[PDB]
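For reference, the structure is listed below as C-alpha cells.
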Number of protein chains: 6
Amino acid sequence: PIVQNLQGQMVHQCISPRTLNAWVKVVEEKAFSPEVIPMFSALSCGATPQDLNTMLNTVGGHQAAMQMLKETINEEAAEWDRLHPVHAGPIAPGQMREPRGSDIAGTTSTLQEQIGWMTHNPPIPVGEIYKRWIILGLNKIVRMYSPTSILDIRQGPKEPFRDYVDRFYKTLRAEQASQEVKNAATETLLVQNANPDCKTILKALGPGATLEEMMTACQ
Amino acid sequence: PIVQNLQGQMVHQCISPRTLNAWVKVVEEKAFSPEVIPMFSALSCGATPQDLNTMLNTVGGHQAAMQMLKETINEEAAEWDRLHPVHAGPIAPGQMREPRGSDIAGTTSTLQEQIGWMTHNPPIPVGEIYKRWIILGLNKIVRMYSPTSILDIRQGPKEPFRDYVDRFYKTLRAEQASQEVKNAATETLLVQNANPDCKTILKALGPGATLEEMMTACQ
Amino acid sequence: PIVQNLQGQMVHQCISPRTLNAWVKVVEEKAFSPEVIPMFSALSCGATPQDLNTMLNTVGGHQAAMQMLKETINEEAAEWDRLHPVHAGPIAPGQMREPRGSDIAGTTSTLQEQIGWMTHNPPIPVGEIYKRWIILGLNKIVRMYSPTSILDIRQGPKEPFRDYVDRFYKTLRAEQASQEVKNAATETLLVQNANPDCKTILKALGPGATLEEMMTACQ
Amino acid sequence: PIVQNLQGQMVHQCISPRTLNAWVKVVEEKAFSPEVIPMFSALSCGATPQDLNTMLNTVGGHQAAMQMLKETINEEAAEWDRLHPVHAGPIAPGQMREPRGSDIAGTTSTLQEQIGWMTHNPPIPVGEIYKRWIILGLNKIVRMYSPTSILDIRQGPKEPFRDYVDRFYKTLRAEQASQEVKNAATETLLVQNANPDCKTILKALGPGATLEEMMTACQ
Amino acid sequence: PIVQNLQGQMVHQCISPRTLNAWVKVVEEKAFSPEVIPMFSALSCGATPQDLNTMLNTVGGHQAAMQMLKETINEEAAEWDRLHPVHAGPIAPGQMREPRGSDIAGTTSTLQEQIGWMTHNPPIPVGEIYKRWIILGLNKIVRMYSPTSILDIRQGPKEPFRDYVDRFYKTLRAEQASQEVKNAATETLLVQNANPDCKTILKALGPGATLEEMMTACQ
Amino acid sequence: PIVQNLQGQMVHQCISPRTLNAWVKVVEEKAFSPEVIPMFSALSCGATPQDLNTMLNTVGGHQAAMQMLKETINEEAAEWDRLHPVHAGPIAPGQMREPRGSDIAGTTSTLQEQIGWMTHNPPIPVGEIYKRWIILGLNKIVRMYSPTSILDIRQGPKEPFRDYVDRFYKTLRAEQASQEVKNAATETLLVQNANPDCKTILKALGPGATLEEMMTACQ
Ligand SMILES: CN(C(=O)[C@H](Cc1cc(F)cc(F)c1)NC(=O)Cc1c[nH]c2ccc(O)cc12)c1ccc2scnc2c1
Ligand SMILES: CN(C(=O)[C@H](Cc1cc(F)cc(F)c1)NC(=O)Cc1c[nH]c2ccc(O)cc12)c1ccc2scnc2c1
Ligand SMILES: CN(C(=O)[C@H](Cc1cc(F)cc(F)c1)NC(=O)Cc1c[nH]c2ccc(O)cc12)c1ccc2scnc2c1
Ligand SMILES: CN(C(=O)[C@H](Cc1cc(F)cc(F)c1)NC(=O)Cc1c[nH]c2ccc(O)cc12)c1ccc2scnc2c1
Ligand SMILES: CN(C(=O)[C@H](Cc1cc(F)cc(F)c1)NC(=O)Cc1c[nH]c2ccc(O)cc12)c1ccc2scnc2c1
Ligand SMILES: CN(C(=O)[C@H](Cc1cc(F)cc(F)c1)NC(=O)Cc1c[nH]c2ccc(O)cc12)c1ccc2scnc2c1
C-alpha cells in the first residue's frame, strides 16, 4: 500500500502478513456473505493495483466467482478506455504516461508506474478506481450467491420475532435491496411475512412504527 | 483513524487488521451484552465516520439490531439538521463546507472531507459526534436484548449471595438503571430479592451498609 | 494512555486491542486471584482515567465485585474532596481547572482535561491517583474472594511439603497478610500446620531456618 | 528485505518471524496449489537473494519440488551469464562488481554485495531478478502437481453448476491455461463439459453469454 | 523497561502485553526447568526494578518458590547495604540519592528514582543489579526442584544411547554441575552409567573421545 | 540484536518475545531436521553473542545435541585463538580490546564489549563469527540425527515416483551430500533406487534428463 510515514510523506510499503492472512481467512470463513465486502475494503486501505491483485490472487477456491469478477473488471476497464482514450506513440522521456484500463487493473502497468500515478500532484488514484471496479464485481457475486428470496423469509409459528427480523434484514442485505425497500420494507413486507399472531399486533400499531416499537410489540 | 504520528501531527491511518478482528470477535462472542459498548468505544478511538461505518458493516449477523441502529442514527442526523441548518448553493472554492447529518454519518461525505473537519482548527469532531449517535443506538439495543427484569432476579435458597449479587448487578447494567437505582438498589431491591435467611441478616444490619458488609454478612 | 513518542514528548495514544484483550482474558481466566492486580497495574501503564474506566467497563461478569469497586472509588473520591476542596465559580478563560474526586475517576472530566492534568508542568497525575483507588478496591475484592483461612491450610499426611508450602503462601497472599506474618509465618504457623512427621523434623532444625532449609529437611 | 525507513531511505531489515511463519504455514497447508505463488511473491516483498534463499530453505518437505526449482534456477542463471558476461580479473578497489547468475541466486554473493546492487543508482535489482526465476520454477511445479486435466472436469448429473464451474476454473488455473483458453473456455469447453440439462440451456443462450448469465441460466 | 528510541536516547517504556504473556506462559508450561532462567533474562531486557517485580508478581502459583526467592533477595539486599552504606539525613534538593538494597529491589524506590539511577552518567544499574539477585534465587530454585540425582541417570538396557545422554545432560543442567563435571562428566560418569554393551564399546575408544564419537560408537 | 533504527544508526535492541517463541517452537516441532538451520540463521539476524547464547539456552530438551554443540564451539574458539593470539597485559584506558575465542562465544565478554566490536569502524563481527561456529555444530547434529542412509531410500512397488523423490532428496539433505551428489544423484542413485518399472522408463530416457522429465516419465 501507499502510506504516510511518520514525517508526512506518501511512500510504498509491503503488504503485511497480517493483512494477507486476515483476507484469506475472511474468504475461507464467510465466502461471499455481504460483510466480506467492507472487510475487503478495509484490508485494502491504501492498496496499489498490484496489492489488490495480490489479495484477489491469494483466494484459492471460489474460482467461478473469481472469473465473474474478472469479467466485471474487463467491462469497467473497457468503459474507462471509452471515456479516457490515451494518445498513442512514444512517451515523452521521463514523464508520467496516461493510464489505460489495463494499467488501472495492474495487468499492463508496473508498481513504479502505479506509485507515480497515486502520488502525483494531482493524483490519478488508480488504486481507488480499481477498488471500485472490484467492489462492483464483488457486489454482483454477493447477490448471485444469496440463496433465498426475501419473499421466502416468513416468520415461523414458533419463531421469535427478533430471529425472523434477523433473517429478513440479512436476506435483504445480500439481495441488495434498493434504499426504498431497506427503508420501507418495515412498513410492507416485514409485516406481511410475520406470523399471524405478530401480524395482528403489528397491524394494530398503525403506520410509522419504528422497528424498536415493532420488536417490543411482538416480544 | 486519525492519530498523532511520532512528531506530533494529526494524520489518517488505515484501520488495522487487529482492530477489525477484535471488533468482529467481540460481537460474535458477546452479542449485545453491555460490555460490548465500552469495547466498541475503545476500538473506535480516533475513528472517522468511514471507520465507524466499516466497523458496523463488518457485523454479519444481528441485522435486526443493525436496522434499529440505522433508525437511531437517522433520528440523530435529523435532529442535527434541525439544530445546524447549512446554507445551500455552491461552496466557496477551496473552502471547508459545513457538515449535515448525513455527512457526519459518512453517507454523503468523503474521507477527505471527514479528515478536513476532524483536523480543522477548531475541529468539527464528526467522528466523535457520530460515535455518540452510534452509542445511543447501541445502548437501546442492549436494553432491548436484556432478557430478564430486575424484578425477576431473586436469590435461590441454595444460591450463594455473591452469585445472586452478580446476577443482580449484571441485570441492572443491561436494563440500564438510572443512577439512583444503581446507587441505592443496595438499600432496596437487593435486600427484598434475597432469600429468607440472608434477608433476615441484612435487615438486622440496619441502614447504610456497604455491599462489602452485606456480602460478608451473608457469606 | 499517555506515552512518550520517539522524540521525547508526552502525548495521548489509543488503548491497543492487545491491551484490551489481555485484560479481559486475565479476568476471565483468573477472576480475583491476587496475581490479577499486578497484571492490571502493568496493563494500565500510562493510563488516563478514561482508559482505566474502559478497562473496568470491559469486564462482563463479576458485577458484585465491580459494584464494591465503585463503592471504594466513591469513598476515595470523597476523601480527595475533603483534602483538596476546589474554588467554585467560573474558571479563568483558557486555564487549567482543579480536579475534584469525580474528575479523577473520569465521571465529570473530559479526555482533554485529563491529558492536560497529566502532562502539566508540574503534573496532577490523575491517572496514577485513580489507579491507586482502583487497586485499593481490587485488593479488598481479592481478600473477599479468598476462600480459605490460613488456619485451614494444613499439610496432608501424604502431601509433599512443597505442595503444602505452595498452598500456604498462595493463601497468605490472598488473605493479604501483614508483612510480619508473611516474613515470620515461616517461624510459626507454617511449622504448626505441617504434618506430624515434618513438624518433628522442623522443630529439630531450631530457630532461624530458611525456607530452603525447611523444604530440604522435609523432602 | 530492503525497506524504506520513516525518513525515506533504503536500508536492510531482518526478515520477520511473522513473515517466516506465514510462508512455512502456507506451504504446509496448500502445498503447490496455484495460490501459493502470489503468497510467495507478497511475503518476499523487498527480499534480497539471501532472504529468498532463507524462504526456500525453510521448506522441510516437498524436496522433489525444491530440486526441480534448483534446476530451473540453474538454467536461468546460465542464461543470465550468456546475456551478461562479466569481465574477469581483479575488481577496481572499492567499486561495485558486476553480478553473475550465481551472485543473483545468492550462492556466490554476500549480503553486503546484494544490498549494494539493489540500492545502487541505478540499481541492479538482483532480488527481483532472482524472484522472477523462482516464480518461473514455482509455476512449473504448480503445473506438475496439478492432478487433473481440464478434459476430465465434467459436471455431475446432481452437481450444482456453480460447483462445477469452481472445479473447472480451479483446474484451468493449475494447468496454467494460456489467456485464450482462460478467456474463451467459457464459450467452448465449459459448455461441452456441462451435464446434459445445463448444456441444453447454455446452448440456447447463444454466443457471447457472460459467466454470470450462464450461472443464472443453470441455477 | 528503559529502551533507546529511534533517535538514540534512553527512556522508559511500558512493559508490553506480549512480554507479560510470554513470561506467564513460560512459568505455566515449564515451572522451574533450567531453561526458564534464560527466558526470564531475555524477557527482562532493559527492565527497571518495578518491571522485575511486575514479572515476579504475575506468577500465580509456585508460591513456595516465590517465598524462597524473596529470602534470597533479602540476603543480597543486606549484603549490598553492608558493602555500600548510605549517608543518612536529608537529600540535597534536586539531587540523586544513593540506592539502598530495598531501593534496588524496588520496595522503597519510585519508578522515577529507578529511571534516574539507570540513566545517570555514569549509571547505577539498579535493574541489572536486581536481576542478578533474582537469577541467583531462581538458580537455587531450579536446583531444589530438580527431582533426580545424576547418580540415578543410568542407561536402560533397551534405551538408545542418545536418549540416555539427553537425560544425563538435562539432569546435570538442573543439578547445576560445576564446569569441571559438565566438561569432564563425559570422561567419567557418562561412561560409568552407560549400559553394559555401550560401556564396553566406550571403554575401548580410549581417552579423549568427543561426545560425537561416543554417540556414533553406541549407535 | 544490533539493528539500524529509523535514522540510519546501529544500536542494540532487546530480543523480541516473538523471536524467542519462534525459535523454541521450531526446535519443539522439528528437532534437528535440516530446515531448522535456516530458521536459526534467520531468527538470529543481527544477533550479538549474548543473543545467540540466549537462543541456545532457551532449548530445554536435546541436551546431547547441545553438549555436542558446545564441543564444536570450543574447538572453533581454540582455532580462533591459534590464528589470532592477543597481547596480554592491561588494556589501554578507554580502548577496544581484542576478542579471544571465549569472547566471541560470549562466555568472557560483556554485552557492551560485543556491541563495541560489532559496531566498530571497521567492525569485528563477533556475532557473525560465533553464528558460523554454531551453524557448523548444528550441521554436525543434523547429520548425526539423520536416521536413514541414502542407500536405503528405494522406491516401493506401489509408491508414486514423486513420493520416492521427496524421500530421496530429504534424506540427501540431512546426510549433507557434497554438491556433486546433490547435483548428479539424479543421474546415478536416484535411477538405481527406483522400482523396476520406473527404472526401465528412466533408463530409456538416456543421459541428461531433468528431474521434471524423469518425474513426468514415471507419472
Ligand atoms: C493481473 N491480474 C491478475 O493477477 C489476476 C487478479 C485477479 C482478478 C480477478 F478478477 C479475480 C482473481 F481471482 C484474480 N489473477 C489472475 O488472473 C490469476 C488467476 C486467478 N484465478 C485464475 C483462474 C484461471 C487462470 O488461468 C488464472 C487465474 C488480472 C487483474 C485483472 C484482470 S481482469 C482479467 N484478467 C485480469 C488479470
Ligand atoms: C454509509 N452507511 C453504511 O455504510 C451503513 C453503516 C451501518 C449503519 C448501521 F446503523 C448499522 C450497520 F450495520 C451498518 N451500512 C449499510 O447500510 C450496509 C448494511 C448493513 N446491514 C444491511 C442490511 C440491509 C441493507 O440493504 C444494507 C445493510 C450508513 C451509515 C449510517 C446510516 S443511517 C441509515 N443508513 C445508513 C447508512
Ligand atoms: C465513569 N464510570 C464508569 O464508566 C464506570 C467504570 C467502572 C467503575 C468500577 F468501579 C467498576 C466498573 F465495572 C466500572 N462504569 C460503569 O458505571 C458501568 C457499569 C459497570 N457495571 C455496571 C452495573 C450496573 C450499572 O448500572 C452500570 C455499570 C465510573 C467510574 C467510577 C465510578 S465510582 C461510581 N460510579 C463510577 C462510574
Ligand atoms: C544458496 N542456495 C541455497 O541456500 C539453496 C536455496 C534453495 C533453492 C531452491 F531452488 C530450492 C530450495 F529448497 C532451496 N538451499 C539449498 O541448497 C539447501 C537444500 C534444500 N534442499 C536440499 C536438498 C539436498 C541438499 O543437499 C541441499 C538442499 C542456492 C540457491 C539457488 C540454487 S540453484 C542450485 N543450487 C542452489 C543453491
Ligand atoms: C516490592 N516487592 C514486590 O512487589 C514482590 C515482588 C516479588 C518478589 C519475589 F521474590 C517473589 C515474588 F513472587 C514477588 N511481590 C510481593 O511481595 C507480592 C507477593 C507475591 N507472593 C506473595 C505471597 C504472600 C504475600 O503476602 C505477598 C506476596 C518485593 C520485592 C522484593 C522483595 S524481597 C522481600 N519482599 C520483597 C517484595
Ligand atoms: C556462555 N555460554 C552459555 O550460556 C551456554 C550457551 C549454549 C551453548 C551451546 F553450545 C549449547 C547450549 F545449549 C547453550 N549455555 C550453557 O552452558 C547452559 C547449559 C545448557 N545446557 C547445559 C547442560 C549442562 C550444564 O551444566 C549447562 C548447560 C556458553 C557458550 C558457548 C560455550 S562452548 C562451552 N561452553 C559454553 C558456554
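Sequence positions for chain A are given in Swiss-Prot numbering; the residues included correspond to 133-351, in order.
If you're wondering, the header gives X-ray crystallography, 1.5 Å.
The backbone N, Cα and C atoms fix where each Cβ goes, and this holds for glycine too.
Record note (Swiss-Prot) on the mutagenesis of A:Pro166 to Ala: Loss of infectivity. According to Swiss-Prot, the mutagenesis experiment A:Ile169 to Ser carries the following note: Loss of infectivity. Looking at Swiss-Prot, the entry for mutagenesis of A:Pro170 to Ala says: Retains infectivity. According to Swiss-Prot, the experimentally introduced change A:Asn185 to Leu is described as follows: Loss of infectivity. Here the residue is the original one, while Swiss-Prot reports the published mutagenesis A:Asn189 to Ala with the comment Reduces binding to human NUP153 and CPSF6. Reduces infectivity to non-dividing cells. Retains infectivity to dividing cells. While the structure shown retains the original residue, Swiss-Prot records the mutagenesis experiment A:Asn189 to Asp with this note: Reduces binding to human NUP153. Does not affect binding to CPSF6. Reduces infectivity to non-dividing cells. Retains infectivity to dividing cells. Under its mutagenesis entries, Swiss-Prot includes A:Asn206 to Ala with the note: Loss of binding to NUP153 and CPSF6. For the mutagenesis result A:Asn206 to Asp, the note given in Swiss-Prot is Loss of binding to CPSF6. Does not affect binding to NUP153. Retains infectivity to non-dividing cells. Looking at Swiss-Prot, you'll find the mutagenesis A:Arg305 to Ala noted as follows: Does not bind FG repeats of human NUP153. Loss of infectivity. Annotation of the published mutagenesis A:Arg305 to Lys in Swiss-Prot: Retains binding to FG repeats of human NUP153; the original residue is retained in the structure shown. For the mutagenesis of A:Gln308 to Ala, Swiss-Prot gives this note: Retains infectivity. The structure shown keeps the original residue.
Cβ environment of A:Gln308 (mutagenesis position): A:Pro166, A:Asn271, A:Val274, A:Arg275 lie under 8 Å away, each six or more residues apart in the same chain. Under the three-state DSSP scheme, A:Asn206 (mutagenesis position) falls in the helix class.
It is 16 Å from the Cα atom of A:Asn189 (mutagenesis position) to that of A:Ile169 (mutagenesis position). Every protein chain shown contributes to the tally, and the Cβ of A:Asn185 (mutagenesis position) ends up with 18 other Cβ atoms within 10 Å.
With a CB cut-off of under 6 A applied against ligand 1, the mutagenesis positions A:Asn189, A:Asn206, A:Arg305 are reduced to A:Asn189, A:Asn206. Under the three-state DSSP scheme, A:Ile169 (mutagenesis position) falls in the helix class.
Nearest in space to A:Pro170 (mutagenesis position), taking C-alpha to C-alpha distance over the mutagenesis positions A:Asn185, A:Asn206, A:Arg305, is A:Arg305.
Residues near A:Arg305 (mutagenesis position) in space but far in sequence (CB under 8 A, at least 6 apart, same chain), listed by position: A:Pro166. Non-local contacts of A:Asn206 (mutagenesis position) by the CB criterion (under 8 A, 6+ apart in sequence, same chain) are absent. Here the CA atom of A:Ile169 (mutagenesis position) lies 15 Å from the CA atom of A:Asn185 (mutagenesis position). Closeness to ligand 2 is met by A:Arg305, these being the mutagenesis positions among A:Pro170, A:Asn189, A:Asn206, A:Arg305 whose Cβ falls under 6 Å from the molecule. For A:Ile169 (mutagenesis position), the same-chain residues 6+ apart in sequence whose C-beta sits under 8 angstroms from its C-beta are A:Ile267, A:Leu270, A:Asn271, A:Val274. The sparsest Cβ neighbourhood within 10 Å, among the listed mutagenesis positions (A:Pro166, A:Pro170), is found at A:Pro170. By a Cβ separation below 8 angstroms, chain D lies close to these of the mutagenesis positions A:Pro170, A:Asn189, A:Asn206, A:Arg305, A:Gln308: A:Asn189. Filtering the mutagenesis positions A:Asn185, A:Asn189, A:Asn206, A:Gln308 for a Cβ under 8 angstroms from any Cβ of chain B leaves an empty list.
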